[PDB]
Amino acid sequence: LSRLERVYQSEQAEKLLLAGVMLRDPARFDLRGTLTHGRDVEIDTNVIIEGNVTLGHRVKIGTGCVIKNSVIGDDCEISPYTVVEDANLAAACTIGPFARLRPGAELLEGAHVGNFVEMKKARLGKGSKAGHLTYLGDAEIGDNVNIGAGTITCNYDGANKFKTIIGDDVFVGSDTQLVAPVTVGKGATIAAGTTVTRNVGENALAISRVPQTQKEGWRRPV
Amino acid sequence: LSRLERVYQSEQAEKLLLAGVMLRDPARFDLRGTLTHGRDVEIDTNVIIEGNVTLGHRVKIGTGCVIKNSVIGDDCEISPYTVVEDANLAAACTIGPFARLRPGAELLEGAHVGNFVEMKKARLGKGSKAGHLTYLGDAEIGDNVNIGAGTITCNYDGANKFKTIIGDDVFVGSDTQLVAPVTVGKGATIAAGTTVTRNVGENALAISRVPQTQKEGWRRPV
Amino acid sequence: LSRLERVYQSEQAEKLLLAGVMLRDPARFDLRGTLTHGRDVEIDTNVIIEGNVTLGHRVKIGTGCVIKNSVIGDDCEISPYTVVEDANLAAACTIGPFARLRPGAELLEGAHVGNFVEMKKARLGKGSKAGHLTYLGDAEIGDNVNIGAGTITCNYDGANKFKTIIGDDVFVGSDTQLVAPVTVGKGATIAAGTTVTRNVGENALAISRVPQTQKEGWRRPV
Ligand SMILES: COc1cc(OC)c(S(=O)(=O)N2c3ccccc3C[C@H]2C)cc1NC(C)=O
Ligand SMILES: COc1cc(OC)c(S(=O)(=O)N2c3ccccc3C[C@H]2C)cc1NC(C)=O
Ligand SMILES: COc1cc(OC)c(S(=O)(=O)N2c3ccccc3C[C@H]2C)cc1NC(C)=O
C-alpha cells in the first residue's frame, strides 16, 4: 500500500505542475483529497493538503503547512509551520508562522494571525490583528481590532462554553483575560493585564490594575 | 559518510514497512537508534526517531514529529510538529500539534497536551488537560484536572527549582501563575488571572483580583 | 522552471558536502541565495537557507529550520522548527525549538531563547535567557538577565512603538507585562504577574499584586 499510494502522490504533484501550480519540490508535496486553485499559486516544501481544499489566485503557502477542508481567498500568505483545519480565509489574510486554526476559524479581509496563536470557532474581522501568543475560542471580533500578545478568551468553565463579542475599533491590551460571556463595545480600550469580567462600554477604558510599587534593596536568594 | 548513512536510513524504512509499520513516505523518515513497535502503527512524513524508542499498538504520529528516548502507550495520537524527549505517555494520550515534552514529562492515561504547551519533569494525571500556551515544570498534576490556557509554573527563582502539586478535580483558570512551592487541594478552583502564592484548600476558590472599572470617553493617541 | 531549479538545489547540496558541511539528507536541503560557513557545520533535514547567510564553525542546525539573511556565530545550536530572519547570533547561543526571530533580533554571547518565544528589534545580552512563551519587541536586555515564561513587552499602543530597557542582573518574574517606554535598573527583580508601568530602581523589587484569598466550599457549575 505505502509505495503504491506514494506513486499516486507523484501523479498529483505532476498534474498540479501541468495545471500551473508552482511546487517548490514535487517530491515533498502531499495531496490527500482534492485541491482546487486559481492562477499563480506557490506551494513550498513539505505541504500536506487534506480533505477538500480550495485556494484563490496568488495564494502563497510556506514550508511545512497542513491545510485541511479549508477555503483560502485570493492573495493570502500562509507562513511556515501553520496548521489550518476547516477554516475560511477571505482575500489578503496573512497567517503564521506557527499559527493554528481549528474548525470554525473565519478570517475576514486583510486579517492577521501571528506566531503561537490559536483560533477555534472564532471570527476575526477585516484588517484585525492577533499577532502573538493568544487563544481566541468561541469569539466574535470586529473590524480594525488589535488583539495584544497574550490575550486569552476564557470560554470554558468546565461545564459549558460561552461567547465573547468584541466590537469594531477595539484595542485589547496584552495579557488580557476575556471572561466569557462578555461584550466589549465599539472603540473601547482594554488596559494590558486586565481580567475582563463585565461588559465594556463603547469608547470606554476598562482596567483592573494594582498600582506598581517598589521595595528598595531586595536581595534574591543565592 | 552522508550518502552512506542516508542509505542505511532507507534500509530501516524498508525493514519497518516489512514489519508492518505504515510509513507515509519511506524517503522522509529517519531512525537514529532503535524503534520497537506494536501493530497498526502509522507514521507520517518527516518524522525522526532518536535514541531508544518504544511505541504500543495503533500509535499515530503526524508530520514533522521528533521522538527521542520515549515510551508511547497504545492508541496515542501525536499531532504535527510535536517534539518529545525522554517522556512516557500512557495509553490514549493526545499531544500536539506544537507540543514540546522535555525529559521527565510523564502523561497518565487519556491525558491531553495542546498547542504551544511545554512540560519538563512534570506528571499529568489521568484524563487531565493542558490545551494552550502553558509551561508545567517540576509539577505533579492529579487526575481530571483542567489547566487553563496561559498557566505557568513559576518553578525557578534564579537559584533553585521548586515543586508545584495540584490535586485531583482541580480547575485552573486561564493565565494562572503557580508560584512554587505550592499545593492546590483536591476539587479547588483557581480563578482566571490569579497569582497563587499560598496553598489552596480542598474545594476552595482561590482569587487575587482587582474589581473591573471603566472610564468613559477614553481617547487612544492618534 | 520547477524541475530545473530543483536540480540546481542538488548541485548546491553536493557542493556543500564537498566543501565539508554535514548535510543529513542532501535531498532535503534548500539554499535560495548564498551560504558561507566554517568547519564542522551540521545541518539536519528540511532546512531552508534564504538570502545571504553566514555560519561560523561547529554551528548545528536542527530539522525544519528557516534561516534568512542572518549571521550565526561559532558553536551556536539552533534546535528544530526555528525561524530566523535578519538576526545576528554571537558565539554559543542556543535557540529553539519553535523560536521565531524577526529582523533586528541581536543575541549576545551564550544567550538562550526557548520554545514559543518571539523577538523583533530586540537585543538579548550575554548569558541572558528567555525560555518560554514570551514576546520581546523593541527592547534592550542586559547581560545575565532571566526573562520568565509569559513575559511580554507592551511596545505598541496602536499609534507608535516604544522602547523597553532592562539592565544587567535583572530577574523578570513570569507573566510580567512591560509597558513601554520603561526602564528596569540593574539588579532589580520584577515579581511574577507584575504590570510594569513605571521605571524600576536598581536593586529594587517591583510588584503590583492583590493578596491571595480563598472562599471555602466553592461549587463549579455542573
Ligand atoms: C506602549 O504600548 C502600550 C502602552 C500602554 O499604556 C501606556 C498600554 S495600556 O493598555 O496600559 N493603555 C493603552 C492602550 C492603548 C493606547 C493607550 C493606552 C494607555 C493605557 C490605558 C498598552 C500598550 N500595548 C499593548 C499591546 O498592550
Ligand atoms: C467561561 O469560562 C470561565 C469562566 C469563569 O468565571 C465566570 C472563570 S473564573 O476562573 O473566573 N471562575 C470559575 C472557573 C470555573 C468555574 C466557575 C467559575 C466562576 C469563577 C470564580 C474561568 C473560565 N475559564 C477559564 C479557562 O479560565
Ligand atoms: C519559585 O520561582 C519563583 C518564586 C517567586 O517567589 C517566591 C517569584 S516572585 O517573582 O514572586 N519573587 C521572586 C523572584 C525571584 C527571587 C525571589 C523572589 C521572591 C518574590 C518577590 C518568581 C519565581 N519564578 C519565576 C520564573 O517567576
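For chain C, we keep the numbers from Swiss-Prot: what you see runs 232-453, in order.
Heads up, header says this was done by X-ray crystallography, 2.0 Å.
Positions of Cβ are set from backbone N, Cα and C atoms, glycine also.
The local packing around C:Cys296 (mutagenesis position), expressed as other Cβ atoms within 10 Å of its Cβ over all shown chains, amounts to 26. The note that Swiss-Prot attaches to the published mutagenesis C:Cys296 to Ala is: No effect.
Here Swiss-Prot describes C:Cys307 to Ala as a published mutagenesis experiment; the accompanying note says: 1350-fold decrease in acetyltransferase activity. For C:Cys307 (mutagenesis position), other Cβ atoms within 10 Å of its Cβ number 22.
Quoted from Swiss-Prot, the note on the mutagenesis of C:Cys324 to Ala is: 8-fold decrease in acetyltransferase activity. C:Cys324 (mutagenesis position): 24 other CB atoms within 10 A of its CB, across all protein chains.
The active site, proton acceptor annotation in Swiss-Prot covers C:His363. The Cβ of C:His363 (active site, proton acceptor) has C:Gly345, C:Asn346, C:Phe347, C:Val348, C:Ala380, C:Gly381 as same-chain neighbours under 8 Å, each 6 or more residues away in sequence.
Here Swiss-Prot flags C:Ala380, C:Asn386, C:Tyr387, C:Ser405, C:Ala423, C:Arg440 as acetyl-CoA binding site. Sequence-distant contacts of C:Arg440 (acetyl-CoA binding site), defined by Cβ-Cβ distance under 8 angstroms and a gap of at least six in the same chain, are C:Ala422, C:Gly424, C:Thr425.
Where Swiss-Prot documents C:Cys385 to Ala as a mutagenesis experiment, the accompanying text is: No effect. Following the DSSP three-state reduction, the secondary structure of C:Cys385 (mutagenesis position) is strand. Long-range Cβ contacts of C:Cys385 (mutagenesis position) within its own chain (separation 6+, distance under 8 Å): C:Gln408, C:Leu409, C:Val410, C:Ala411.
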Filter the candidate list C:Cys296, C:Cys307, C:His363, C:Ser405 of recorded positions, keeping only entries whose CB is under 6 Å from an atom of ligand 1. none
Measuring Cβ to any atom of ligand 3 with a strict under-6 Å cutoff, which of the recorded positions C:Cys307, C:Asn386, C:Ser405, C:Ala423 qualify? C:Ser405, C:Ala423
Cβ-Cβ distance under 8 Å to C:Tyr387 (acetyl-CoA binding site), same chain, at least six residues away: C:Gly368, C:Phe393
Let me check the 10 A CB neighbour count of C:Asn386 (acetyl-CoA binding site). How many other CB atoms are there? 24
Cβ within less than 8 Å of a chain A Cβ is the test here; which of the recorded positions C:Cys296, C:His363, C:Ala380, C:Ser405, C:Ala423 meet it? none
C:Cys307 (mutagenesis position) sits from C:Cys296 (mutagenesis position) (Cα to Cα, rounded, in Å) at a distance of 13
